[PDB]
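Participant: The structure under discussion is supplied below as structure tokens; questions concerning it will follow.
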Amino acid sequence: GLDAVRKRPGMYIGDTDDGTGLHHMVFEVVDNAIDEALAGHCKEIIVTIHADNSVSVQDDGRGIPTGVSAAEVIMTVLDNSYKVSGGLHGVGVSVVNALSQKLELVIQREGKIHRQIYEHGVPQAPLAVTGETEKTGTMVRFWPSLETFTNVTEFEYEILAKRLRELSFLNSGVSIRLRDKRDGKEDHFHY
Amino acid sequence: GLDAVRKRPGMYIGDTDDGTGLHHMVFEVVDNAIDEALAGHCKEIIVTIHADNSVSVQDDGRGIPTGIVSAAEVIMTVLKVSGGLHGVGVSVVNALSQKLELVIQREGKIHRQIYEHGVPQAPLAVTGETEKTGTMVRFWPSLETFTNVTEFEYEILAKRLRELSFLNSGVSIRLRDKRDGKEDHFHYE
Ligand SMILES: CNc1cc(F)cc2c1[nH]c1nc(Oc3cnc(C)nc3)nc(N3C[C@H]4CCN[C@H]4C3)c12
Ligand SMILES: CNc1cc(F)cc2c1[nH]c1nc(Oc3cnc(C)nc3)nc(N3C[C@H]4CCN[C@H]4C3)c12
């Protein structure tokens, strides 16, 4: 289960001591958003570096189903990963969840906003309604585990910008915005 | 957990029913040869479509280390290339192969190990002497995993191998197709 992931994190996400695994965390989440974009439902993905050691990835696709919820299953249980050109394989978002000190899932779907929080891949409470909306999509925001990641524990604009540009080229037509609230930088990638 | 790979191959290798996964199996092995080229040791890679439902990939790099189980066995059995299949290793190919053969030329000896469904048939063994170095992986896809397209197709391999050679400039890749009597050579600098 996720216990195995927490025990041997580098095996599942990449080197935890040089920033490689840390940035893979973001790219794995981005891969899920691109997948939803390529399915024709998402027209815009937004990746944001926040000033609190989190990154969020937001799409305006269908929203993960919420009726535990299918969403919780997706987040917690350790599927074609080849729809996304340049996508990571052999990892799902549950690995990112396991290796996050906190992860926040916000889903806009069927008129409601739903939210669930996890810590180290363990939910705090059942998915709950937190608003109403006519919009749709999925937002994952996570704070990396500081037990897991060392030396490079903060997300770096240049690493994210370089890879997101590459992913936008490899998956032509997908629009990715990178917003960096910590550093006051922004980019739009779209080919 | 190779059983996990067999049970749910989609995350690891892709679609198993339309030939895309099947060909990813070849590209994963080729990625390992390209890695050895990027490391500055392999100059030439030979990809061969055999007439027995197998593909071999041979390089002329250092050869996977064989000391002790051997380091080679761990790579095959335990779960930087541009266009590489990121996050998967050759143990995934092994898991989803009916048979896989590893032949290593290293330190003056030829070493061989065979696997069935990712489980070794015997301990790595010496099978010859050589002045050459390199790694050869030859595999036969599992028909319990792959359906509909279960044979390797020249055009799919030719297209992607040309791309991989361009994306990883310097390495020479030969595609030999003994089943169909076709050959090509890809090399960019
Ligand atoms: C930051 N965004 C983000 C982040 C994220 F971690 C996951 C999703 C995610 N956006 C998503 N959108 C959908 O949309 C779907 C809705 N309904 C179905 C049947 N499939 C997909 N599904 C999602 N799922 C369900 C699985 C299908 C393929 N990938 C898995 C994750 C996501
Ligand atoms: C068809 N070819 C092929 C196929 C294949 F499946 C594996 C290799 C392979 N060729 C290889 N050559 C080396 O060479 C090395 C020797 N010594 C060291 C320290 N590193 C690499 N290592 C190999 N290894 C060891 C790991 C390093 C990165 N990739 C893993 C697989 C391969």
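For chain A, we keep the numbers from Swiss-Prot: what you see runs 15-81, 88-98, 106-218, in order.
Going by what the header records, the deposited coordinates were determined by X-ray crystallography, 1.6 Å.
Yeah, the Cβs are placed from backbone N, Cα and C, and that goes for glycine too.
As listed in Swiss-Prot for this protein:
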ACT_SITE  A:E42  active site, proton acceptor (ATPase activity)
BINDING   A:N46  ADP binding site
MUTAGEN   A:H38 to A  0.2% supercoiling activity, 7% DNA-dependent ATPase activity, binds ATP normally, complements the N4177 ts mutant
MUTAGEN   A:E42 to Q  No supercoiling or DNA-dependent ATPase activity, binds ATP normally, does not complement the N4177 ts mutant
MUTAGEN   A:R136 to C, H or S  Resistance to coumarin antibiotics, decreased ATPase and DNA supercoiling
MUTAGEN   A:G164 to V  Resistance to coumarin antibiotics, decreased ATPase and DNA supercoiling
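Locate each feature and note its surroundings.
Facilitator: Cβ contacts within 10 Å of A:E42 (mutagenesis position), excluding its own Cβ and spanning all protein chains shown: 25.
All chains included, 24 other C-beta atoms sit within 10 angstroms of the C-beta of A:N46 (ADP binding site).
Its Cβ taken as reference, A:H38 (mutagenesis position) is surrounded by 24 other Cβ atoms within 10 Å in the chains shown.
DSSP assigns A:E42 (mutagenesis position) to a helix.
Sequence-distant contacts of A:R136 (mutagenesis position), defined as residues of its own chain at least six apart whose C-beta falls under 8 angstroms from its C-beta, comprise A:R76, A:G77, A:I78, A:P79, A:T80, A:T163.
The DSSP secondary structure for A:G164 (mutagenesis position) is strand.
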Participant: Under a three-state reduction of DSSP output, how is A:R136 (mutagenesis position) classified: helix, strand, or coil?
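Facilitator: In three-state terms, A:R136 (mutagenesis position) counts as strand.
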Participant: What residues, ordered by sequence, lie under 8 A Cβ-to-Cβ from A:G164 (mutagenesis position) and sit at least six positions away in the same chain?
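Facilitator: Long-range Cβ contacts: A:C56, A:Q72, A:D73, A:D74, A:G75, A:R76, A:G77, A:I134, A:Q135.
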Participant: Just to be sure I understand the break: A:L98 and A:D106 bracket 7 unmodelled residues, and I want the straight-line distance between their C-alpha atoms in Å.
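Facilitator: Unmodelled segment endpoints: Cα atoms separated by 12 Å.
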Participant: Distance check, please: Cα of A:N46 (ADP binding site) against Cα of A:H38 (mutagenesis position), rounded to an integer number of angstrom.
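Facilitator: A:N46 (ADP binding site) to A:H38 (mutagenesis position), Cα-Cα distance: 12 Å.
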Participant: I'd like to verify something. Among the recorded positions A:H38, A:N46, A:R136, which ones have a C-beta closer than 6 angstroms to some atom of ligand 1?
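Facilitator: So the answer is A:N46.
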